[PDB]
Amino acid sequence: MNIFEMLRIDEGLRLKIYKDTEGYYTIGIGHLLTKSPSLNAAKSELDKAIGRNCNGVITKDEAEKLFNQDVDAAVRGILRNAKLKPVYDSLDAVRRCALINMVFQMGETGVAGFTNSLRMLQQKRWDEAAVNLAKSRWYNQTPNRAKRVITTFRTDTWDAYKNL
């Protein structure tokens, strides 16, 4: 399994504008369009993003294009972030995927706020970090996904996605 397969299990694929678990306007593979309540503002962002008049609908192709860009941006942002970089560098491949997954869902900023857990991942205290990560809004709001990610950090294997 790789980062793209992992995220695609967690995010799913929708070719029509839809609402986040959060109520936000999204499309494709977890590509957030706007936090604004107007379907019109979301439509506008979409067309801006794709470079065409979409009318709220995209092709598989366009979805995957946005996905490649979003993954690329997540990694780069990790790399540019003074708090994320050292953690990422300290981790092995599988675990790096788990961090990337968090960044994709919650943004650089969001994850950089998990100070204590980051410290614990850096120290390679897997069990301790899994307990701390669970004490969050994140886990309470999207428990099945948080659990898969947390398992990955804990175990260093892809078994949580084995099932899925």
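Just so you know, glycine gets a Cβ as well, placed from its N, Cα and C.
The Cβ of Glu11 (mutagenesis position) lies under 8 Å from the Cβ of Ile29, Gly30, each on the same chain and at least six residues away in sequence. DSSP classifies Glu11 (mutagenesis position) as helix under the three-state reduction. Per Swiss-Prot, the feature active site, proton donor/acceptor maps to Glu11 (among others).
In the three-state DSSP reading, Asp20 (active site, proton donor/acceptor) counts as coil. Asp20 (active site, proton donor/acceptor) counts 13 other C-beta atoms within 10 Å of its own C-beta, drawing on all protein chains shown. What Swiss-Prot records for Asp20 (among others) is active site, proton donor/acceptor.
Here Swiss-Prot flags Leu32, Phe104, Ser117, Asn132 as substrate binding site. Under the three-state DSSP scheme, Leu32 (substrate binding site) falls in the strand class.
According to Swiss-Prot, the mutagenesis experiment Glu11 to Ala, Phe, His, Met or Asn carries the following note: Complete loss of enzymatic activity.
Experimental mutagenesis is annotated in Swiss-Prot for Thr26 to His, with the remark: Facilitates transglycosylation more effectively than hydrolysis; covalently bound substrate. Summarising the environment of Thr26 (mutagenesis position), the number of other Cβ atoms within 10 Å of its Cβ, over all protein chains shown, is 20.
Looking at Swiss-Prot, the entry for mutagenesis of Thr26 to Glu says: Complete loss of activity at neutral pH; covalently bound substrate.
Quoted from Swiss-Prot for the published mutagenesis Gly30 to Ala: Almost complete loss of enzymatic activity. When Cβ atoms from all protein chains are considered, those within 10 Å of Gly30 (mutagenesis position) total 20, not counting its own.
Neighbour density for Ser117 (mutagenesis position): within 10 A of its CB lie 24 other CB atoms from the protein chains shown. Experimental mutagenesis at this site is recorded by Swiss-Prot as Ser117 to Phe, annotated: 10-fold decrease in enzymatic activity.
Where Swiss-Prot documents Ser117 to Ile as a mutagenesis experiment, the accompanying text is: 500-fold decrease in enzymatic activity. Secondary structure at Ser117 (mutagenesis position), as computed by DSSP, is helix.
Record note (Swiss-Prot) on the mutagenesis of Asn132 to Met or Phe: 2-fold decrease in enzymatic activity. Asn132 (mutagenesis position) falls within a helical segment according to DSSP. Within the same chain, residues at least six positions away from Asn132 (mutagenesis position) with a Cβ under 8 Å of its Cβ are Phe114, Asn116, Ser117, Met120.
Residue pair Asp20 (active site, proton donor/acceptor) / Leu32 (substrate binding site) shows a Cα separation of 8 Å. Here the binding residues for substrate are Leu32, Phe104, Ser117, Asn132. Their largest Cα to Cα distance works out to 27 Å. Mapped onto three states, the DSSP output places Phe104 (substrate binding site) in helix.
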